Each structure stands twice: as C-alpha cells, then as structure tokens.
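Taking it in order: structure first as structure tokens, then the write-up.
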Amino acid sequence: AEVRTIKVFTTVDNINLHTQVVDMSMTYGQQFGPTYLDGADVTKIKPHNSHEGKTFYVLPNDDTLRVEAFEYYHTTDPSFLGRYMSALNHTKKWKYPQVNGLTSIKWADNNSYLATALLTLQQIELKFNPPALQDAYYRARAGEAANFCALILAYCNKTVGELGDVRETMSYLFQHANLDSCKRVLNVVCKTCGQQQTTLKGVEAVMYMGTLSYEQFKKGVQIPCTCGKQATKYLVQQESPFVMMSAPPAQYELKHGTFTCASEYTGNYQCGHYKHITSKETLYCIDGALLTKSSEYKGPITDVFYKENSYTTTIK
Ligand SMILES: Cc1ccc(N)cc1C(=O)N[C@H](C)c1cccc2ccccc12
Ligand SMILES: [Zn+2]
Ligand SMILES: [Zn+2]
Ligand SMILES: [Zn+2]
C-alpha cells in the first residue's frame with residue numbers, strides 16, 4: 001500500500017524534544033512502545049490528523065532517553081512514566097481553587113490528604129531535588145497543580161483513589177528533597193544506662209512522632225531503653241527551616257500565632273477525612289474548596305508544622 005505520515009515530537013521530560021514522523025496506519029505502541037498524550041494512554045491508537053505538531057510522552061527506550069529521564073526525575077523505574085501519566089489523567093481533571101491565597105484542591109478521587117499536603121507544602125521552606133518536582137512545585141504555587149499532584153502520587157507509589165497518610169506522604173516527599181542543612185541532636189537520659197546523645201540528619205531531623213507539642217519535645221518526652229525505665233528524651237540542637245510533629249489523632253487545641261499549619265483527621269483508621277488548619281491573623285480551616293475561620297481551635301489534630309531556623313537548648 002501507500003504510507004501516510006505526520007510529524008510529532010516525543011519526549012520523556014518535556015524539555016528535550018526529539019522529532020519523529022509516524023506511519024498513520026500503525027499504532028503508536030508499535031513505533032515507540034507505550035506512548036501518552038497528556039495522560040491519555042494512546043499506545044493502541046493510530047495517529048490522527050490533528051495529532052501532527054503535538055508532543056507525546058514515551059518510555060526511555062534508549063540510553064539518551066534514560067539519561068534525560070533521570071536528569072529530570074531522578075528515577076530509573078521503567079514504570080514511573082506510566083504511573084505518572086496514569087495519575088496525570090485524573091489530576092488534570094481536578095479543580096485547584098485559590099483558597100485563602102493558597103492553592104487548594106476541590107475534592108475528587110479521595111484527594112483529601114493530597115490537598116492538605118499541597119497546602120502544607122506551600123507554607124514550609126523546601127527544595128525538591130528532582131527538577132520535575134521543583135518545576136511542578138513552582139507551577140502549583142501559581143495555581144496549576146495538576147502535574148505536582150500527579151508527581152506526588154508517582155513518587156509516593158500511591159495511585160488515584162487510593163487512601164493515604166499525610167505524615168507518610170510528607171516522609172516520602174522529604175526523601176526527594178534537599179534536607180542536608182538539617183541536623184537534630186537528641187539527648188536521652190536514663191536512670192540506669194546513663195546519658196547518650198544522637199545526631200539525626202535528613203528526614204529524621206525534621207520529623208518526630210509521639211507528641212504534637214514542639215514545646216513539649218523541648219521539655220522532654222518519655223521513651224523506654226534497654227531495661228524498661230521510661231527515659232527522658234529532649235531536643236538539644238535543631239537547625240532546619242521547619243519541623244513536623246505528629247501523633248495519633250486526638251483532641252488538641254491550636255492558638256493564634258503559635259504554629260504554622262496543622263492536619264485535622266476525622267473518622268476511622270484509613271476511612272477518615274483530612275482538613276487543613278493554617279495559622280494567620282486568625283485560624284483558617286481549609287477543607288478542599290471550603291473555607292471557615294475561627295479564633296480558637298480544639299479538635300482532632302494529628303500533624304502540626306512549626307517554623308524553626310536554629311535552636312539550642314538552655315537545659316544543662
Ligand atoms: C489515611 C491512612 C492511610 C494509610 C495509613 N497507613 C494510615 C492512614 C491514617 O488514617 N492515618 C492516621 C493519620 C492515623 C495515624 C496514626 C494512628 C491512627 C490511629 C487511628 C486512626 C488514624 C491514625
Ligand atoms: Zn545508560
Ligand atoms: Zn478520577
Ligand atoms: Zn536505660
């Protein structure tokens with residue numbers, strides 16, 4: 001027969017585009033392997049007449065594409081582009097209204113934890129290492145958070161509709177973020193074992209679970225040791241742009257100006273709903289696209305984010 005063709009660009013990072021010309025009789029998958037058009041798995045679709053001139057994502061099918069894929073994503077998972085494109089299929093259809101000067105997400109596909117995670121990220125000082133994450137991190141702040149949410153799902157190994165934790169989401173996100181000007185020096189005192197200090201760097205430096213009160217963490221908290229005496233572990237040195245305090249959900253009161261932002265969890269284990277409290281001239285309860293404000297807050301808090309720059313204790 002006769003061969004018809006159109007001109008289309010393929011890419012893995014949407015920065016370096018490689019030009020291709022494809023037979024319109026054969027499907028995309030035969031010519032490139034799996035192929036996507038803005039999240040549409042067009043692997044089994046023959047090229048159309050309107051497709052000419054557009055840009056499609058392909059898998060890293062040669063080392064030039066593999067290197068470009070790493071330099072933008074810092075991942076070598078062959079599934080990453082497919083998982084990212086599957087997430088982008090749903091996130092591009094979500095709505096991202098500007099609530100209280102922050103880019104929130106209107107509820108859909110069980111994105112409650114992603115919304116309060118998105119709002120939290122807009123208030124803490126964080127540098128993402130993958131250029132895909134930073135670029136999309138940037139574009140979320142401007143109001144276009146479709147790719148950022150899709151990459152968050154991709155990097156956290158979560159899928160659309162699947163339920164997840166904000167505390168476990170931020171942990172994954174902190175792995176893929178530059179936290180090296182970050183150091184926590186814990187010191188533990190036991191009546192029998194004696195005294196020993198630890199130096200935590202990276203994710204463990206900014207995260208702790210057991211109590212929401214960062215002031216209480218400064219006084220000291222109770223932990224066991226090799227014998228069974230509840231020892232006192234207290235913060236000594238903290239150098240990080242922020243700290244995340246966590247604890248299983250319980251009634252907790254928040255005050256005007258004493259914190260940065262919080263995570264509200266209501267309901268059963270896993271089957272609950274997330275809401276975001278942020279500390280402003282007053283307290284704001286951002287629930288997806290919904291917004292209510294109050295001067296006091298006592299409710300089911302599980303994560304509290306505090307601003308820090310550098311801290312050294314006065315406890316001898
Ligand atoms: C939404 C979700 C998805 C996956 C996983 N693994 C957990 C959760 C989740 O609900 N976590 C919350 C915050 C939670 C944490 C710690 C103790 C809790 C006890 C009771 C109820 C909730 C508790
Ligand atoms: Zn190679
Ligand atoms: Zn959906
Ligand atoms: Zn001991």
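The chain as shown is numbered from 1 upward.
In case you wondered, yes, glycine gets a Cβ from its N, Cα and C as well.
According to Swiss-Prot, the features are:
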- 3-58: domain 'Ubiquitin-like 2' (DOMAIN)
- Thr5 to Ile (Swiss-Prot position 1567): In strain: Kappa/B.1.617.1 (VARIANT)
- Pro78 to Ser (Swiss-Prot position 1640): In strain: Omicron/BA.2.75 (VARIANT)
- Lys93 to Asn (Swiss-Prot position 1655): In strain: Beta/B.1.351 (VARIANT)
- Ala146 to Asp (Swiss-Prot position 1708): In strain: Alpha/B.1.1.7 (VARIANT)
- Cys190, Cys193, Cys225, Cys227: Zn(2+) 6 binding site (BINDING)
- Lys233 to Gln (Swiss-Prot position 1795): In strain: Gamma/P.1 (VARIANT)
- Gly257 to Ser (Swiss-Prot position 1819): In strain: Omicron/EG.5.1 (VARIANT)
- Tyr269 to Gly or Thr (Swiss-Prot position 1831): Reduced inhibition by GRL-0617 (MUTAGEN)
- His273: active site, for PL-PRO activity (ACT_SITE)
- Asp287: active site, for PL-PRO activity (ACT_SITE)
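Feature annotations (Swiss-Prot) mapped to structure.
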residue : record                           : CB count, 10 Å
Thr5    : variant position                 : 13
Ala146  : variant position                 : 21
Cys190  : Zn(2+) 6 binding site            : 18
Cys193  : Zn(2+) 6 binding site            : 13
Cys227  : Zn(2+) 6 binding site            : 10
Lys233  : variant position                 : 21
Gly257  : variant position                 : 9
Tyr269  : mutagenesis position             : 8
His273  : active site, for PL-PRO activity : 15
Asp287  : active site, for PL-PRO activity : 19
- [ ] Based on Cα distances to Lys233 (variant position), point out the closest of the recorded positions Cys225, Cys227, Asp287.
- [x] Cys225
Open item on the list: Based on a Cβ-to-ligand 1 distance below 6 Å, what subset of the recorded positions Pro78, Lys93, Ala146, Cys193, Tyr269, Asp287 would you report?
Closed with: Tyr269
- [ ] Out of the recorded positions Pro78, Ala146, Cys190, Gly257, give me the one sitting nearest to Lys93 (variant position) by CA distance.
- [x] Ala146
TODO: Kindly point out which of the recorded positions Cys190, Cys193, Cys225, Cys227, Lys233 have a C-beta less than 6 Å from some atom of ligand 4.
DONE: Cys190, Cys193, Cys225, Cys227
- [ ] Can you see whether DSSP assigns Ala146 (variant position) to helix, strand or coil?
- [x] helix
Task: Residue pair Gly257 (variant position), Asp287 (active site, for PL-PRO activity) - Cα distance, angstrom, rounded - done: 20
TODO: Take the Cβ of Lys93 (variant position) and count every other Cβ within 10 Å, whichever protein chain it belongs to.
DONE: 11
TODO: Rounded to the nearest Å, what's the C-alpha distance separating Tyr269 (mutagenesis position) and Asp287 (active site, for PL-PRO activity)? Just drop the number here, would you?
DONE: 19
Open item on the list: Cα-Cα, whole number of Å: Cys193 (Zn(2+) 6 binding site) versus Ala146 (variant position)?
Closed with: 52
TODO: Write down the Cα-Cα distance for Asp287 (active site, for PL-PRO activity) and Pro78 (variant position), rounded and given in Å.
DONE: 36
